Structure formats: C-alpha cells, structure tokens
Amino acid sequence: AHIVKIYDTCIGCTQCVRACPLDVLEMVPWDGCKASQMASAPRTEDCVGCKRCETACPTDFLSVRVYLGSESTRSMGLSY
Amino acid sequence: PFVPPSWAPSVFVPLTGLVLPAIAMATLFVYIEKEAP
Amino acid sequence: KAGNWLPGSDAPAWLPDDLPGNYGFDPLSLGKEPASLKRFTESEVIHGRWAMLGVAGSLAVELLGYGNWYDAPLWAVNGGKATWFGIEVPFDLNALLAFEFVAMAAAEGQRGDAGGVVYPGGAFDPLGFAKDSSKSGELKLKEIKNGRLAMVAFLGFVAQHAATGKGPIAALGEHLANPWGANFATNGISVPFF
Amino acid sequence: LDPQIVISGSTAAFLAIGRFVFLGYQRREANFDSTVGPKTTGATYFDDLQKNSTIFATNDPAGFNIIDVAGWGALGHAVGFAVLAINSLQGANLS
Amino acid sequence: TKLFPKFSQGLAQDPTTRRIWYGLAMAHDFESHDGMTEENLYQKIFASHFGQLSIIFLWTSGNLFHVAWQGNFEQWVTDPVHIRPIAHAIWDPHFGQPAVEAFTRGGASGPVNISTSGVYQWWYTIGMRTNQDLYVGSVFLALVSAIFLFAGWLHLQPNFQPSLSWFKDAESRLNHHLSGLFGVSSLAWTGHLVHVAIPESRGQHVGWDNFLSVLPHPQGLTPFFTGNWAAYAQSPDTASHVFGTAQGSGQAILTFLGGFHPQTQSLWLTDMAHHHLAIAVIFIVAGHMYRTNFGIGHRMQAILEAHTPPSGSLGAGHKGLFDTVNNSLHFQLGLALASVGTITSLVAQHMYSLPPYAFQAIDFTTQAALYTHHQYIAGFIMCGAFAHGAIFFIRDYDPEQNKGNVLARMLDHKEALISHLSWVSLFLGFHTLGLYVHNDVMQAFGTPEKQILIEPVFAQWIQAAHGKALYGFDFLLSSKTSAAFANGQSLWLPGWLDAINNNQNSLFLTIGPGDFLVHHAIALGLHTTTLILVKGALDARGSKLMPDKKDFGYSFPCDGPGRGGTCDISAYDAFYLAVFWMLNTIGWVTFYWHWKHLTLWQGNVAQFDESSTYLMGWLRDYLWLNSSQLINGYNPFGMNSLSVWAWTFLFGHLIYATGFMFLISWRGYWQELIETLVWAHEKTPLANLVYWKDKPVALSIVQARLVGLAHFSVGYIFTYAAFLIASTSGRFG
Amino acid sequence: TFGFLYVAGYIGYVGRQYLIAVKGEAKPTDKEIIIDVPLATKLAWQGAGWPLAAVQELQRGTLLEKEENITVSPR
Amino acid sequence: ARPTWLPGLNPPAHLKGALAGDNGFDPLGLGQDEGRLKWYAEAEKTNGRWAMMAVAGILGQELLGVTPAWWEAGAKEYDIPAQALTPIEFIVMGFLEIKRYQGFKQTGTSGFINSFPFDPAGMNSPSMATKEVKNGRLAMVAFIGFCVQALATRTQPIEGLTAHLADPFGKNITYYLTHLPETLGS
Ligand code: CLA
Ligand code: CLA
Ligand code: CLA
Ligand code: CLA
Ligand SMILES: CC1=C(/C=C/C(C)=C/C=C/C(C)=C/C=C/C=C(C)/C=C/C=C(C)/C=C/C2=C(C)CCCC2(C)C)C(C)(C)CCC1
Ligand SMILES: CC1=C(/C=C/C(C)=C/C=C/C(C)=C/C=C/C=C(C)/C=C/C=C(C)/C=C/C2=C(C)CCCC2(C)C)C(C)(C)CCC1
Ligand SMILES: CCCCCCCCCCCCO[C@H]1O[C@H](CO)[C@@H](O[C@H]2O[C@H](CO)[C@@H](O)[C@H](O)[C@H]2O)[C@H](O)[C@H]1O
C-alpha cells in the first residue's frame, strides 16, 4: 500500500479529489482555510500511485504527497 | 600426488555444467515459491 | 604610530597604535584576528633578531677574509676540517648536529613554554637598558627597525648570490666599479626581457 | 663509526630532552585528548578492550613512566641508525 | 505469504514477479532489512567481509591449481620469450575436430587457452620454478580460504560477536592496520625477496627444506647490527646477468640502481627489496600515532577540532566531522572507494611504464590486458565512490550536527560548484571536438598542413625535468650542471636516465600534437563524469523541482508527469547516467593506450603521430585496420584459434544492442503487452491446466534502467576485450 | 587569444545590456521573441568599449547580484 | 599488597589475586572477561605442562648422548615408519584431548582421561598450584630460548651453556649474531 499525506497548506480546492481515478481522497470539514474544508485520504489501500492528485494541487509546494510503498494486487493495478 | 586423473574433465564438466545447475535451479525454484506457515 | 608606510592612507583599526614599529602596513590584513596578531608580533622580533645575527655574521666572515656565507659549510662536504677565525675546530658534521639539536631544543623549548614572551629582561638584560620600562619605547622601535632592515638584507644576500654567485662584499665592490653596468638589471636573470 | 657510542649517545639525548624539555609540553597536549572524552562507556568485553585497564605508575618524580621511555628511546634508536647508515655510505665501492 | 525474501515483509507480500527480482536486488542493503539494528548491521558486515576474503583466496587457489595441472609453467620458465603461457585446458563436447586441432598449441596434450593475466611472469619473478611450487601454494591458499570462512562463522556466535563500540574504535584500528597490516606485511615481503626471490634469480634454489641453512648475504647480519648498512649494496647484479642463473650475478640484497634489468626489461629485484623495506619502516612508525590504552598518541577528534582557520574562511572548520565520519558507513565506504579507485588507476599507469615482472614487456597481449583490466575496474570504483557519497547525504547526513563546518558549506555553494564544472565540460567539449573536426575537414580536402597541431609543451617540459633530452629544454635532470643532476648521479640517475632515454620502452613515451588532443578529451571525460556524479550527490537531498527529495530515498522511479515531468530525478539516476560517461572516458583512455603501443610495438610510431590528429585516422587506421584478423577467426573456408574471440566479438555487440531495448522502450508499453499474454494463457485449452504462482508483470521503471545498463556495460566490456586480445595476440603472439 | 576574448566579451556584453534594458519594460517576454531592433543596434555599437565598461561595473559593485536576492533550493 | 611485575604498580581490578601466580601482569588487559580468563588460565597451564616435558626431554636427550640434535629428530628413521606414526598419534591424542576437554567443561579443573582432578598421590594445595605455574612459565620461556639458540648458535642447550661458561665475554649473543657465516659455514 502506498502512503498519502495531506499537509496543512491545503486550500480546499477539491481538485485532488476530482483528479483521483480510484476514489482514494475525499473532502472533510476544516477551520484552517477560507474554504473551511480539507482533503482527506481514508482509502489509501486502493491507491495505485498515479500521482494525478499531485498534478492537480495548486499550492506550492504540494499539499498532497504520495510515497510509493509496498506493492499488492490493488496498488499494482492488476485485473488478473 | 596432486595431479588429478586424466579423465577428470569428462566427469566434472558435465557435473558442474548440467547436473549441479539442474539441482540448484530446482532447489531455488522450490525455495522462492515456498509459502510461509 | 611610528609613521605612515603610504602617506595619506588610513591606518588599519586592528593595528594598535602603541605597538612598536607600527607604520600601518597591512595590505592583506593578515593581523586582523587579535590572536593571530599576537603570534605575528612575537615572530617578527624573533625573525629579526636571528636575521641581525645572520647578517652580522655573514658580513663579518667575508670582511675578515675567511670566505663568504655561502661557502662556509663546504668543509663538511669536501672533507676538510672546520675553522673559526682561522682556529681549527676538532668536530665533524655528524658531531655538530648532535650539539646543536640538543642545545637548541633546550633553549627553544624553554622559550616555548614561556607562552609568548618576547621581552624577557632580567638575566637577558644584565646591563639594565630596558629596566626602566618607560623609555623602552625607542629601544623597541630601534630593535624592530634594525630587525626589519636585517631581514631585507639577508633576502638580498640569498637572492643576489643565486643570480650572480658572488658574496655580498664582492657584489658591493662590483657595483661601485661600474654602478650602471653591474646591478640587478644586468644579471641576465632578474629581468628576463632586459 | 662506533655503533655503541652513536646509538647510546643518541638515545641518551632523546631521553634527556624528553625527560627535561618536552615532558611538560607533551603532558599538556595529552590533556587536549581529555576535552573530547573517553572512547566508550560500556561493560562488555569488547568495550573493556578500549579502556586504560592498567595504569603505568612510576616512582620517577616527573612521571616518566616506561611507556615514555619506550617512546623516546625508540626515537633515539631510529636517529642513531640513520646517522650510522648514512655515514656507512661513505667509502662504498660500486654502491 | 511467501518465505522469500525473509528480510522484507513488504516484498514477501507482493503477489507479482517483482518479489523475485527485488528480493535478489535488496539482499545486501542491510540497512533496509526488517528489524535491523545498528549493532546487528556491523556484525553482518563483518561476517560478509570474511566471506569475500575466503572467495579471493579460493579464486587465487584455483588459478595456481590449473596452471600447475594443465599449464606449461615448467616449459615456459626455460624459454619465456618464445613460449605462450597456458591458462587452462578445454573440454567442450560441442567442438568439432577442426576446433580441437586449432586450439591445440604450446606442446599441450589437447586444446588449451593462452593466459593473458601475467601470472606466469609474476610467479616466475617471485621465485617459483616448478609445478610443485605452484601445487603447494594452491593447497596453502585453499587452507587460508577455509580459515577465513571459519572465522566468519566464529564471530557470529554468541560469545564472539563484537559490540557496537568495538567497530567504532578508530584510533586502535588505524594503529594496527598501518603498522601491522601494511608495515609488517611489507617487512615480511622483504624477507621473501631477500631469502627466496633474489637467490632464485641467481640460480640458487631456496625452499622450505634448506632456507635456514642458506645465507642471504655473505656477511650475515653483521652489517645490520653494526650500522654498516652499505655492505648490503655492494656487488650488484651486472648488466650481463642472465635471470635465473648464476652467470653475471652479484651479491647485493639492497640496492638503488633505479633502472631496468637489461635482459628482463623489468625492475631490479634488489630495488624492489629495498623499496619494501623502506616503506615498512615508515608504515610501522606511522602506526604509532593514535591513542590507545597506553596513554600516548593523538586522538583524531582533537586533530579535527583544532584545524579551523582563524579568519573564518572555512566557517566552523572540521568541527563535528569525527562523528559524521565515525557514524556513517556510506561516508567511510565512499572514502574507501575513492582512495582505492585512484590507486587502481595508479597501478595501471605505473605497471605499463615500470614493468616489475620479468619478461612482462615482451608479452604485448598481457600488457594490453593488464592496463585495460585495471582502468575499467578503477572507473567502476570511482562511480561507486560518488554513489555512496550521495547515499550518505540522504541517509546519514545530519544538518544540525554539521552546522557551519566544511561539509555543510559544500551544500551552501553547490550551484557554484556545478556551474563551474558545467563550464569546464562545455569548454573542453566545444574546442576538443572542434579541433578534431577542423583537422578532419583539412584531411578530407587534401591539405594536411592547414590543421591545428598544438605542441604539448607543458607535458614535454615535465619530461625534460625527468631527464628526457629529446626536446632540448636542458632542464634539471636534463642538464648535467644542475644540482639535482649531480646529487643523484651516484645513486639512481645513471640507471634512470639510461631507461628514460631509451625510446623502445614505455618509460615516458615521446608525445606530440596527437597526444595533446587525446589528453584534453580525457579531461572532458573526467570533468563531465564528475559533473554528473557531483550533481547527483549535492542535489540528492532536494532541489527546486523537488524540494523534499530526501523523503523518498536514494532510488525511486520519479515524481510523476506533474510539474513538467520528473523522469530520472533521483540521485540513483544521476549515477546511472554517469556510468555511460565513465565507460566513454575509460574507452578513450584505453583506445589511446592501445593504439600508441601497437605502433610502438611494430616500430612504426609515425602512423600514430600522423593519423591521430583527426578522427578518421582512428576509425580507419585503428578500428578498421586491426579488425581484419579478428573477424576472420571463422569464415566460409575454415576457422583458427581466433574463432573464440571472433565469436565473442559479435557476442558483445549483441548484449550491447539488447541493452538499448531496456533503455529506449519503457515500462508502459510492455505491461500492456503482457496483459494479452495473460489473457491468451487462460483461454488456451490444455495449457490453462498449468498456471503461475507469481502474477507476471513488466519490469519496474528502476529495474529496467539497471538491466539496460548491465547489458550495455557487459556488451561494452566483452566487445573490446575480444578485440584488444585478438588484435594484439594475432599481430605478435 | 586576446583577439577572441574581445569579440566574445563584445557579444556577451551587448546581449547582457539588451537583457537589462528590456527588464524595465512592461512585458519583457515579448521583447525577447520579438527583438527591439532600434535598441539592439544602439547597444551593438556601444559594445566596442565593453572592457572599460565591464571593469568599471566590477569596481562599483553593480556587476553581481546580492546573495540574498537569488533563489536557491533547500539545503 | 602482593608483589607486582612493576614496582609501585597497583594491579588492575580484573585481576584479584585468587589465581595461582597472579602478579597483576596484564598490560594489554587480555583477561577481563571472566569466561575467557578461566579458559586462559587452563590454557596457560597446558602450554606450560607441554613446555615442561619438552624442556626436560630436550635436556634429557642431550644429557644421555642421544643424537642427532633435538631439531633433527624427525629426520631420523625409527622402527615404525613415519607414515604410520601420525595416524597412531592422531587417534591417541584425539581421544586423550577430547576427554580432557569434556572433563574441564563439567568440572572446570584439569585432569586425565576420566579423573578430574587427576591427583592420585593426593599432593594438591595452593602452594602446589603456585609452584606448577612458576615452573611452567620458566619452561615456556626456556623452550623458546632453545629454539632461538638453535637458530643463531646452532648448538644444543647444554652445549651452548658450556661455551658461555668457558668464554663468558668472548661467547654470547653478541658473538653469534655477528658470526652467522662462521657458525653456519661449518
Ligand atoms: C631464562 C632462560 C634463558 C637462559 C638461562 C639463557 C641463557 C643463555 N642464553 Mg638464551 N635465550 C633465551 C632465554 C635464556 N637463555 C630466550 C628467551 C631467547 C630468545 C630471545 C634466547 C636467545 C638466545 C640467543 C640468541 C643466544 C642465547 C645465549 C645464551 C647464553 C649466553 C647469554 C646471552 O647471550 O643472553 C643474552 C640474550 C638473551 C635473549 C637472553 C635473555 C634471557 C632473559 C632472562 C629472558 C627474559 C624473558 C622475559 C621474561 C620475557 C618477557 C616478555 C614480555 C612480552 C612480557 C646463555 C647460556 C647465547 C649463546 O651463547 O647461546 C649458546 C646466544 O647466542 N640465548
Ligand atoms: C556444460 C554444459 C553443457 C554440456 C556438458 C553439454 C553437452 C552436450 N550438448 Mg550442449 N548445450 C548447453 C550446455 C552443454 N551441453 C547449453 C547451455 C545449451 C544452450 C545454449 C546447449 C545446447 C545444445 C544443443 C542444441 C545441442 C547440444 C548438444 C550437446 C551434446 C554434444 C555432443 C554430442 O555429440 O552429444 C551426443 C549425445 C549423446 C550420444 C547422448 C549423451 C547423453 C544424453 C544427452 C543424456 C543421457 C541421460 C541418461 C540416459 C539418463 C540420466 C543420467 C543421469 C541421471 C546421470 C552434448 C551431450 C547436442 C546434442 O546432441 O544434444 C542431445 C545438441 O543438439 N547442446
Ligand atoms: C566494496 C564496495 C561496495 C560495497 C560494500 C557496496 C555495498 C552496497 N552498495 Mg554499492 N557500489 C559499489 C561498491 C560497493 N557497494 C560500486 C563499485 C558501485 C559502482 C558500480 C556501487 C554502486 C551502488 C549503487 C548504485 C547502489 C549501491 C548499493 C549498495 C547497497 C546494496 C547492494 C545490493 O543490494 O546489491 C544487490 C546486487 C544486485 C542486484 C546485483 C549486482 C550485480 C550487477 C547487477 C552486475 C551483474 C553483472 C553480471 C555478473 C555479468 C554477467 C555476464 C555474463 C556474460 C555471464 C550496499 C550497502 C545500493 C543501495 O541500496 O545503496 C543505498 C545502490 O543503490 N552501490
Ligand atoms: C556522442 C554523443 C554525445 C555527445 C556529443 C554529448 C554531448 C554532451 N553531453 Mg551527453 N550523453 C551521451 C552522449 C553524448 N553527449 C549519452 C549516451 C549519455 C547517456 C544518457 C549522455 C549523458 C549526459 C549527461 C548526463 C550530461 C551530458 C553532458 C553533455 C555535454 C558535455 C560537455 C560538452 O561536450 O559540451 C560541448 C558540447 C557538445 C560537444 C555538443 C555537440 C555540439 C555540436 C557539435 C554543435 C553543432 C552546432 C552547429 C552550428 C550545427 C547545428 C546544426 C543544426 C542547427 C541543424 C554535451 C552537451 C553534460 C552537460 O549537459 O553538461 C553541461 C551532462 O550533464 N551527457
Ligand atoms: C634509573 C635511573 C636513571 C637511569 C636510567 C637509565 C640508564 C635508563 C636507560 C634507558 C634506556 C637505555 C632505554 C632504551 C630504550 C630503547 C628502545 C625503546 C629502543 C627501540 C628501538 C626500536 C623501535 C628500533 C627500531 C628499528 C629496528 C628494529 C630496525 C632498524 C630501524 C629501527 C631503528 C627503526 C637515572 C640515573 C637517569 C636517573 C635516576 C634513576
Ligand atoms: C560526494 C561525497 C563524497 C565523495 C567524494 C569523492 C568520491 C571524492 C574523490 C576525490 C578524489 C578522487 C580526489 C583526488 C585527489 C588527488 C590529489 C589532491 C592529488 C594530489 C597529488 C599531489 C599533491 C602530487 C604531488 C607530486 C607530484 C605531482 C609529482 C612529484 C611528487 C609529488 C608528491 C610532490 C564523500 C564520500 C566524501 C561523502 C560526501 C559526499
Ligand atoms: C634549520 C632551522 C630549522 C628549525 C626547525 C624548527 C622546528 C620546530 C619544532 C617545534 C616542535 C614543537 O615544539 C614547540 O611546540 C609549542 C609551540 O609550537 C611549544 O609549546 C607551547 O606552544 C603553545 C602554542 O604557542 C602554547 O600555547 C603552550 O604554552 C605550549 O603548548 C613547545 O614548548 C615548543 O617546543
């Protein structure tokens, strides 16, 4: 399973959640930004490591980071 | 005393090139495939 | 301040004014660190004192007709015996190194443990010239100025001999014979394109 | 050259200066190794091999123990044979 | 889950074939194993080193055994000039009769390989004369191999495992290794030369059976204990001495003749005896420098702490470096590879020009192979030196504990370092390539007098300082009135000057404009390879494109296509790219060494002087001209003894070209292709009864770069090895 | 050697003068793809004295940027 | 305050004086693990015990006129062929030594075959233990003296002593180390 971390520079644009092709991320309420919402990564066991979320994050440096880790059938994206 | 027999290559070349590799590959293939208890 | 090495210049701040022989000369600011300057202050006096002995000794040998400073140790090479003022000495090179190494180690080691003393006085000033400690300013200035002059002179001895091969007294005689035709501009060594 | 005079003579000089000249200086520099601290703090056999288990006490007033005698004597022997060996090269045929 | 690998649960849980590949590839990265502690890390490494030592002594034993069993050492020693050494016998059932006859040579019973490693000249020089001498050495080293293997087992046992602090006693290890490992070993080797090697070179047998009753010198130890050490340098071997015989021999055991033995064209044994005695004294003395349990010596931490320039030019200086070096194995390994890698180059440089083994010079194939062998090994070691320096920064570097010291300040001006290496590489490449192309155009248009030939005056001036009188500089040793010439005129200059002014040996070969261009190409190789490796290390911890690269490790595929694309952004990839430039650099060095020597060995040095100034000459007169015999090893009319090198020559081209596939085409193409193969197997009747246990997948991104680089390197090495040996051996051997 | 350096410094100095000149404009990027020929010719002729102008910038300390005004990566 | 090898040197802590012959001599601190010191103490005696017999054998053989010199005994041929001697020795010594080790592990003392300690005559006490070590150490030093004196002088132990007694100042290590050609040229 890969590791996905959300850092406190998130502005709650939701672009990472829309970009993710496996519904790994979601938005949750927060008080640390104007949007009052923060990205969350509750389902990292389904993450494949494409890093489409990082491509979509506007903040600099990124507020969502993916650290490729142990491989499995789900993280290796196998249908066999 | 040291000199090996004149027929040593006939036995050792096939042994180390065809026989031991076969047993080594079989040993390694079984080992990697073996499942933990 | 004993003067200004470059008239119109500003003396470096890190050079204290009362330091003997302070002309404000430090283009490369080597004495900027106080700890380094303290070591340099001692080394200049020691270098100057040895240079004064060396220049006096080098000139004395040739003035009295015993050769030049450069030829003095040749006896230990060719196979001759040492001589001092024409008086034969019974020692050989390997023996001489023994006395010097032990003797100089004792003296220099004793000086080294003093932790930077450069004006001991006491037994080293039997006649009491600097016993006053108030009028010593001029004597310290005279010592360093003659010391710096001697250091420059000895470099002249080495540099001149490497170019012409003659002793310091012989070189002086040759300059006076033909001042315009016998100088560093006529070596054929110092200025390659002349 | 006579080996007995040269080797003994050089050793005496190096023992004499070591005992009377550089003993104070040498000891002060040895304390600069104290500022860093001990090598290890352990109680295993391999940790014990890095400690001064035996302290070489001496009755000499200045503390010139045997380890110092070995150090300064070795330099004298090394210098003594350098002098003898170099002097031997004089009057050598085809060498 | 699967058992293998036992050291990583992440790999063992992987259901794909990546588990097999990655398990092999992470076996020796002990720091990454599950449950690893610092103390267990050092004990495993200590055990692994015993295994490496046992392999080295077993490999050496195998060489000694096979030469004695199947070689012609006893025949070769009689006439080393006109006999090709034998490496080992051939038993290949695939051979045809013409092949069996072709490889029968040297008076051997059957087919054999000719040795190129120079062990014959080495062993003959050190006093070996019979096959039984080699047999006893082989059994002795096999026993030594066993002992080290046992020691590796012993020190893993409960009561013999050293503690962590034992491995970090720097002062004690340096004292022993300098005085004992270096000093005593060199003193012992002097004993062999004085007692065995030198007498054997003078026709007197000395073995274990009689060496206690044979006097190495007529005056036995009286000169040694009386200080009259000059007695050992009297009556050296005369210029008429015939090596291995008592005619023309002398009596001295320690000399400084300084030249080459006239017959063997190699260094005198009495000089190599005095050499090893001299450094042994220096190394034994140097090993009494550091602190131990006896209250004298330096502590390395104190030395580093002291050396801070008072002006603050180096910041904190060397403060904190003792822990930085003493706690990081990658820092220590980087210093070991950098030092050993440079010394490997030095061995190659000095062995070809100061041949130490009798009759080594005349064996052209051996000299070519030995120089190429060690230069390629040095090149790999240097790349590893920088790789582990990059690994140190990611894994072991601690910014807080290195605050303001020299190491930290290197990262402060890393852009300046990289920018200037970039400028030097560009400058050398532009003007080096430009001058070659200019000279090529002039040759093409038929005006060889219009080309730009720059005389290597600076290097020719160095050769004058050493006594080469060809250039007429009359400088230092080239002038008979200088003090340098006079002082050494009674010790070693007569022999040294005689050798350096002999133009038939490789001691300071004459150089010209052809050597000017090649040397500047070598500089381009060194600077560019350093640029790639140095960037990989200084940028390892992060960069503007990836500020937090340290959090991902030394080796990772990429950071994805975002931010413009980040392919080959890790420090592992900088090393991967630098290996190509290392091969390119060592290739230029070995082409230059080989071509300049082939022309010398044929007597026609003018060919190199004329054809080496433009790049068509290299392609025409070196690569194309010298391939004629190689590619005729087998042809439609038959084959000869070179057919193995002809076959290996194409074998290299194939492995090299196969590597392009792993480097050009990347993973995504192959993973999708494998998915139809998985579909095909499952739907095929009579085959879907059989099935796999590891799900097939394409190689990883990082794996294919290594696999592609391995094929590239292997094909590189095997192609040139076959050409180097075949061109040299066929021409003369 | 000194023939080439004069021309090489000429080309480099002229380009640096032009690059500084357009940094003050509203849209520097559009002044780089589309060259301001009247300005370039003006700077082309004044470059003949680059060694004099280059040295005077060095002594006045305006040749180099300040270390604090240059971006660098984390270290 | 027992006597120590160096005047005015307090013995190191790991040496308590319990062992026989404990003079506090361990400049390298080799014995500091209680598990190794016990092994070394047993190892000291066995090396000394073999040295004591060896020194007596060399002296006894020389005093009884046995030839050739003790360093040429192997070359001489005896009733049993040299090839047969080694297998006999290997089996016999292997048995004695293996049982020697087995008893030491169980009891921690020294003995013979199945008896640990092996003191049939009942002579055993702290004084006897001390006397064994001091005589053992002397034999160990003595044997090395024989080996080196054979190398340099090439004379048997008693033969060397007589030469020194006859000509003390003329004959000594100073003479032999500077006359190897003369002595070895005979
Ligand atoms: C205690 C034993 C002992 C005794 C009584 C003697 C007695 C004698 N030896 Mg022998 N010898 C010994 C030990 C002994 N040796 C050892 C250990 C060695 C090896 C270094 C030698 C090597 C040797 C040689 C090479 C020669 C003699 C010779 C002689 C004779 C003249 C004296 C001489 O030159 O001595 C001076 C030289 C010595 C080496 C004697 C040293 C004796 C002291 C007591 C040894 C102390 C060792 C010490 C405790 C070890 C500490 C180790 C440390 C790491 C803690 C004389 C009969 C000469 C002769 O004429 O032989 C026929 C001669 O040529 N001996
Ligand atoms: C060191 C390795 C090695 C060895 C010893 C051999 C040996 C042989 N190869 Mg080669 N081969 C090898 C590696 C090796 N090969 C590799 C790596 C490849 C792939 C690149 C090949 C590809 C290859 C091909 C394509 C062919 C050979 C063939 C041969 C035979 C040529 C000589 C002949 O006329 O045989 C004649 C053979 C016989 C008279 C019979 C020999 C004994 C047979 C093969 C086995 C008997 C087994 C026994 C009845 C029961 C089990 C006994 C066992 C448990 C002890 C011979 C058996 C040729 C051949 O004839 O193969 C059959 C052949 O066509 N090889
Ligand atoms: C004594 C020196 C030394 C030591 C102790 C180590 C030790 C280590 N290195 Mg280092 N290294 C060295 C030399 C050394 N290195 C050199 C010389 C280089 C330059 C080439 C490198 C370059 C290097 C890199 C780039 C990396 C390491 C890494 C490592 C670690 C893991 C190694 C591993 O798992 O290998 C496993 C071994 C393999 C997968 C196979 C190795 C064999 C290769 C692929 C070539 C095979 C060729 C083949 C035999 C040819 C066949 C020919 C055919 C015709 C038959 C380990 C701590 C890795 C690490 O984790 O660092 C933190 C890492 O990334 N090293
Ligand atoms: C023959 C092949 C080749 C060539 C010529 C180069 C050239 C270069 N490499 Mg590259 N490289 C190669 C293969 C090659 N590489 C391979 C196989 C790899 C493995 C992936 C790499 C990996 C690599 C790395 C990792 C690095 C380089 C670097 C460099 C530069 C080194 C400095 C230099 O020589 O500057 C002088 C420049 C040259 C010799 C380039 C050719 C110039 C031509 C002749 C100009 C022609 C102009 C003319 C007007 C015609 C134009 C026509 C056109 C408009 C139609 C240079 C640009 C380093 C770099 O970029 O340093 C700054 C660097 O970091 N290379
Ligand atoms: C008691 C006393 C005293 C006396 C003392 C003495 C007398 C001492 C001595 C001492 C001594 C007398 C010492 C010695 C030492 C020595 C040594 C320590 C040595 C060493 C050596 C070496 C190390 C060597 C080496 C080498 C070799 C081997 C070879 C060649 C090279 C060389 C040389 C390097 C007095 C009166 C003063 C005071 C009071 C008390
Ligand atoms: C990155 C990194 C790293 C790495 C590094 C490296 C890899 C390096 C290398 C380096 C090198 C590889 C260097 C080299 C150098 C050299 C030198 C510096 C030399 C010198 C020489 C000399 C000085 C000489 C002289 C002389 C002559 C010339 C002649 C005569 C004689 C004489 C001696 C006088 C480490 C690990 C640290 C870690 C951190 C990071
Ligand atoms: C031909 C002419 C050749 C001349 C060669 C001269 C060689 C000099 C070798 C000096 C060796 C070191 O010896 C010298 O070390 C220290 C000075 O550096 C002195 O010792 C002192 O030095 C420190 C630094 O100044 C002081 O802070 C301390 O009080 C003390 O450590 C020693 O008392 C002296 O003996």
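Numbers in chain E track Swiss-Prot; the residues on display, in order, are 3-735.
Yeah, the Cβs are placed from backbone N, Cα and C, and that goes for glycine too.
One mutagenesis experiment catalogued in Swiss-Prot, E:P559 to A or L, is accompanied by this note: Assembles functional PSI. Reaction center is somewhat unstable and interaction with PsaC is impaired. The L mutant is less stable than the A mutant. Quoted from Swiss-Prot, the note on the mutagenesis of E:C560 to H is: Loss of PSI assembly and function. As annotated by Swiss-Prot, [4Fe-4S] cluster binding site applies to E:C560, E:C569. Annotation of the mutagenesis experiment E:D561 to N in Swiss-Prot: Loss of PSI assembly and function. Annotation of the published mutagenesis E:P563 to L in Swiss-Prot: Assembles functional PSI. Reaction center is somewhat unstable and interaction with PsaC is impaired; the original residue is retained in the structure shown. Under mutagenesis, Swiss-Prot gives E:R565 to E with this note: Loss of PSI assembly and function. A mutagenesis experiment is reported in Swiss-Prot for this position, E:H655 to C, G, N or S, and the note states: Contains somewhat decreased amounts of PSI, depending on the strain; significantly changes the spin density of the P700+ cation radical. For the mutagenesis of E:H655 to R, Swiss-Prot gives this note: No PSI detected. The structure shown keeps the original residue. Here Swiss-Prot notes a mutagenesis experiment, E:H655 to Q, with the remark: Impairment of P700 function. More severe; when associated with 'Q-676' in PsaA. Among the mutagenesis entries in Swiss-Prot is E:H655 to D, noted as: Very little PSI detected. One mutagenesis experiment named in Swiss-Prot is E:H655 to F or L, and its note says Loss of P700 function. Annotation comment: Swiss-Prot describes E:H655 as chlorophyll a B1 binding site. The chlorophyll a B3 binding site feature in Swiss-Prot is assigned to E:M663, E:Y671. Record note (Swiss-Prot) on the mutagenesis of E:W672 to F: Still able to photoaccumulate an electron on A1. Per Swiss-Prot, the feature phylloquinone binding site maps to E:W672.
All features noted in Swiss-Prot, drawn onto the structure.
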{"residue": "E:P559", "record": "mutagenesis position", "contacts (Cβ under 8 Å, 6+ apart)": "E:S572, E:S702, E:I703, E:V704"}
{"residue": "E:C560", "record": "mutagenesis position", "contacts (Cβ under 8 Å, 6+ apart)": "E:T568, E:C569, E:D570, E:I571, E:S572, E:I703"}
{"residue": "E:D561", "record": "mutagenesis position", "contacts (Cβ under 8 Å, 6+ apart)": "E:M548, E:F554, E:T568, E:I571"}
{"residue": "E:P563", "record": "mutagenesis position", "contacts (Cβ under 8 Å, 6+ apart)": "none"}
{"residue": "E:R565", "record": "mutagenesis position", "contacts (Cβ under 8 Å, 6+ apart)": "E:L547"}
{"residue": "E:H655", "record": "mutagenesis position", "contacts (Cβ under 8 Å, 6+ apart)": "E:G717, E:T721"}
{"residue": "E:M663", "record": "chlorophyll a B3 binding site", "contacts (Cβ under 8 Å, 6+ apart)": "E:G710"}
{"residue": "E:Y671", "record": "chlorophyll a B3 binding site", "contacts (Cβ under 8 Å, 6+ apart)": "none"}
{"residue": "E:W672", "record": "mutagenesis position", "contacts (Cβ under 8 Å, 6+ apart)": "E:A700, E:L701"}
Packing count at E:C569 ([4Fe-4S] cluster binding site) (other Cβ atoms within 10 Å of its Cβ): 12
DSSP-derived class (H/G/I helix, E/B strand, else coil) of E:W672 (mutagenesis position): helix
E:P559 (mutagenesis position) - helix vs strand vs coil (DSSP): coil
